[PDB]
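Asks: I'd like to ask you about the structure that follows.
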Amino acid sequence: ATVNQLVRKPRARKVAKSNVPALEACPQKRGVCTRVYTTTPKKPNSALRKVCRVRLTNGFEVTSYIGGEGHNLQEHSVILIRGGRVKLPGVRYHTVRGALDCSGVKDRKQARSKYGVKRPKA
Amino acid sequence: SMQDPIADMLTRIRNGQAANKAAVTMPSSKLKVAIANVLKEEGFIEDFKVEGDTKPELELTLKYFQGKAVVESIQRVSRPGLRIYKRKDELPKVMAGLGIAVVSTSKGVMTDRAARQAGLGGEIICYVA
RNA sequence: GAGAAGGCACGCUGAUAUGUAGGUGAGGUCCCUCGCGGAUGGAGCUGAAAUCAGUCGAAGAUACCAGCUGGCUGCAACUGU
RNA sequence: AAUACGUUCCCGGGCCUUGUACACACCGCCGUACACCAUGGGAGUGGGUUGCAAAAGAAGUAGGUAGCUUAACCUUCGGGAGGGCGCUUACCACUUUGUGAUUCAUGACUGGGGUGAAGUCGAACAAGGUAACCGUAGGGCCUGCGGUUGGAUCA
RNA sequence: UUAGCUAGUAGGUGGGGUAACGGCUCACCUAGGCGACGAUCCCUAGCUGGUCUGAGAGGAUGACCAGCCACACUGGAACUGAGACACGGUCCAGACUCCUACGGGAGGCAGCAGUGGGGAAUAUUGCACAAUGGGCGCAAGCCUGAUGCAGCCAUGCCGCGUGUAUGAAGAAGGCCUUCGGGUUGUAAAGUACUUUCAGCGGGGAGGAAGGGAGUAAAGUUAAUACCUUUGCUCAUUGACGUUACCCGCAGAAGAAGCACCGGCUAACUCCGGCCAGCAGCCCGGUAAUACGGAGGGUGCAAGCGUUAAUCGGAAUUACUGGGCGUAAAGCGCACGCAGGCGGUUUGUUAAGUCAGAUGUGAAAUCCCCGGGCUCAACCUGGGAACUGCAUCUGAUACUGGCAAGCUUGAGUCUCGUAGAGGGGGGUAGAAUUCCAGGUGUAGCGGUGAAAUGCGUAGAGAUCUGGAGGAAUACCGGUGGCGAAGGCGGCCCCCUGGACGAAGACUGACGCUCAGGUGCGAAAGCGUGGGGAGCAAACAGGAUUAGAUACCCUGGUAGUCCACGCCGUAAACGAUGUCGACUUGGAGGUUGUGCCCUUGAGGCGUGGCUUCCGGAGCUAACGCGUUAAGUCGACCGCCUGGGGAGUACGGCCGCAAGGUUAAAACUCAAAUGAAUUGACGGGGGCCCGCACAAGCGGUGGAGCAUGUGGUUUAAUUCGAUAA
């Protein structure tokens, strides 16, 4: 652009839109499980992904993934969600295992801190 | 229309050097003659002469070394659309000192190192490397 | 559409101004190719509206007189017959 | 034994060239039932903020003052000046009314959009079997008019 | 996707008011002021030194520390005072909470702790005024949730420890194994040694200056009192605190976890079925280095990971530092105001520019050299820096202003040239259709083939006359004119532009252009005509599985004219306008000059134009003096693919719709050019019992045999060019 064209209208920095807008610049958000169900992946993959819908404390209603093998999550369960999408279109948040309603994945021995599993004492 | 005759002189020099022209001719001017003087005393052109009285015609004799162009690069820095003035402590050096930068200081048109030794700044006319 | 809706002011007395702006226009003076003339001239007469101050009553468009208003919709364009 | 004139057509193959949105490579992509997500319209409904025209007028400050009261000062001892309260006017907050503007949420119903190994019916890419596309108009893409080559073949 | 705003509004005179100028306020007068350099309106927001990031320019940000501002439950107001319209003052009103004898009262933690609540999340209802500072006081001193400290939290930075040395045939168990062994691994056990830190006990700075009481000297004074200052003496002043630090004791004794190991990215094996699951971007359908567990290893380490957020990488908003022929991007074209830029010479100014000096740019922070904490973090001395702003004095090259010029850019005039340039009127011939008539007879028309359709009421064919509308064969041509859209018989009338020759003239009068205006194919709309041919819609006949299509027979709008509207096209050279420079070749078209013009000749010189191609440029294709090469001025436009040139709002329109123009959401692609194949209901060439020419069969019958299916206890398994 001509220097005069920039003087009259400067460069407009491209604005980046968040990938986790329901957190509102917070690392975690608390919400209640509205509906717990399963979903089928997309194309290449084939499974039954454990997912849940949760109305957060700021009013946002989002679908959140439940990682790990096995979960005891029912309706009205108040869980803690964090960012991190599932590549399962639409799901953009993860449920923190070991956070105030979601028990840790039982029988974990490796990467326990990622699933809220206490260290097995000898 | 013709709104920058100095850039036109630089472009004529560049195109005559790329076409292996022996000499280039152009309408003359005081600033053109000063820049041609700076180019000749620095060794980028062989000679220059101004012919004519009512319509002076400036003729620069281009220079070659090994059948190659002596002027590798010549750019207009300060131009009508954007004027560039520099202080003596921020005068530019072309090719890390191997090239020259024609600067128009209050004591005439000179090179960047001459303006630095004279403790002067001014308008950066062109870069000649 | 619309006077949409809605609101404010409103009497009397005084002052501005012993009656104002405006209207009307005598005498006078001047001119005139002269008359039911022209110009100037302002006496007298008439006279709103407004502002300010005061003042009375529960109430000042005080009586008679003198639109109810808004929203949605059917039908017919309309005034008319 | 018969027949083969010949390479126009069917099939398969070889060489060259051309177009291609194909490359597990022609046995190779578009638009109208179900689920979810976000969104436009929608009779309205509830909030926030705010404009205009008003009404209102606590306390306070200031102007006015005949009613009540009043130590310093003046006085002829009678009072006077001044002050204070009360009243009142001006400004003004809350508040009230009417009518608009804007924003959010919401709403029967309705329009499209996106996503989803696996549903139904049948334009583009080769000259895609009617060349494709652009503007426009008419009719579960086609046709008319004009334009482009970002069309193939041309003894 | 906010363009107009403002009535005390702008200014003036006078009165008042303030500590002070002032529409600060009032009366009157004038009619102004702000605004495209964004006024007004709407949303968000405390500002700065600074912090993070970055090579830098920038981007993000404003917690702690320091400066400024604003607020003190919400709204308003004043009083006292030097200072307030006042956090812990006053009055009023409101909401709320509490006491009440029901008549009245009281309160404001956004001070320090603390409570409930909200949240993913942020601490003690602690000690002392011992130091610094503050208020009051002559002072002693009193007050001080400032402050000095302490408590809690791995929240961050920094430092230290969780031992050290030796230790093998390398024990056991674990894991793997070609079963040989390898690895965990000197790792462990064992042996020798040590004791930082923590635990127990004993010493012990510094933060402490002062203040008090005494005396002595000096000053003051009439005074050897009192007071002030100055020496010395004495007894004291610490919350931290059991301080820092030091010394002794005992014993390896009290102290290692987290993530990862497919690639990016350091680190590999075993075991358990597209499920369970992993995933920052590109695994798992029965020997998964990707899931889960184990062994081993890798990286960090009192931490380790995940999430959230900023910058970087991202030259991915490109000022430094990008692009627009085909990948996203040149407005359809032009005129033109504001704006941007501007040929050449002289003089002058000194506004931009440059140089020097002065003032300022708070301290802290950043950086450099040192110092003190046992080191570091941290604290700190000095310096540099603060790239900025203002003023003053000079410089005059360039830009700007002013004045005078100049002719080369730009225009005017003279004479001619070519042209489908435009508007209006007239006319000509060929042809289609229709009407009337003559001849003539059974078909015509159409198609791949048909049929619908016309025809014995005489069609088609042919001949004659007439009517009407539309378009202009041959010329005709990668020819011409026009800004673009476009313009095609001939003639006349009006009219624009371009070019050339030789001169004369004006003297920068120029280029570009947001907003603005004008022109703008076809289709479409309105009014009034016209209507031969063609032909959306429509009807019928075909084709087809269907055929709302292609094909056929008709046929309305429309196409045509006048006047308005529409304002869009693959409006294309997918290439904005203007100017300068850079090797060539062959043509076309249109002027002009020269020569016994030899010739329809040759040689120059302009304008426009087509093809090829050199350097150069390009991702390539290709462009290439008519650039997509080298530059300059200005404008328009682009920022991944969809959603989407869509919705809403505005403007425009009779309508159709045009124009300006997002968001949520969703994917890791979408795309351009070229390459090797494959394919084509593309082309060329050529073969094969491939077709054609023939002969004999199979499919029909009975049986043999193999298969499928069915049946069965089994009808074993496999083969599907089977």
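By the numbers in Swiss-Prot, the shown part of chain A spans 2-88, 90-124.
From the backbone N, Cα and C atoms, a Cβ is placed for every residue, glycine too.
Quick paste from Swiss-Prot:
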type	residues	note
MUTAGEN	A:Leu57 to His	Protein is not incorporated into ribosomes
MUTAGEN	A:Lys88 to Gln	Confers low-level resistance to streptomycin and a 15% decrease in the translational elongation rate
VARIANT	A:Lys43 to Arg	Confers streptomycin resistance but not hyperaccurate translation
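Walk me through where these features lie, including what they touch and how far apart they are.
Replies: There are 19 other CB atoms within 10 A of the CB of A:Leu57 (mutagenesis position), with all protein chains counted.
A:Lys88 (mutagenesis position) falls outside any helix or strand according to DSSP and counts as coil.
In the structure as shown, the Cβ atom of A:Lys43 (variant position) sits within 10 Å of 13 other Cβ atoms.
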Asks: Measuring Cα to Cα, how far is A:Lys43 (variant position) from A:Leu57 (mutagenesis position) in Å?
Replies: 26
Asks: How big is the gap, in Å, between the Cα of A:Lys88 (mutagenesis position) and that of A:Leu57 (mutagenesis position), rounded to a whole number?
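Replies: Cα-Cα, rounded: 22 Å.
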Asks: Where does A:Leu57 (mutagenesis position) sit in DSSP terms: helix, strand, or coil?
Replies: strand
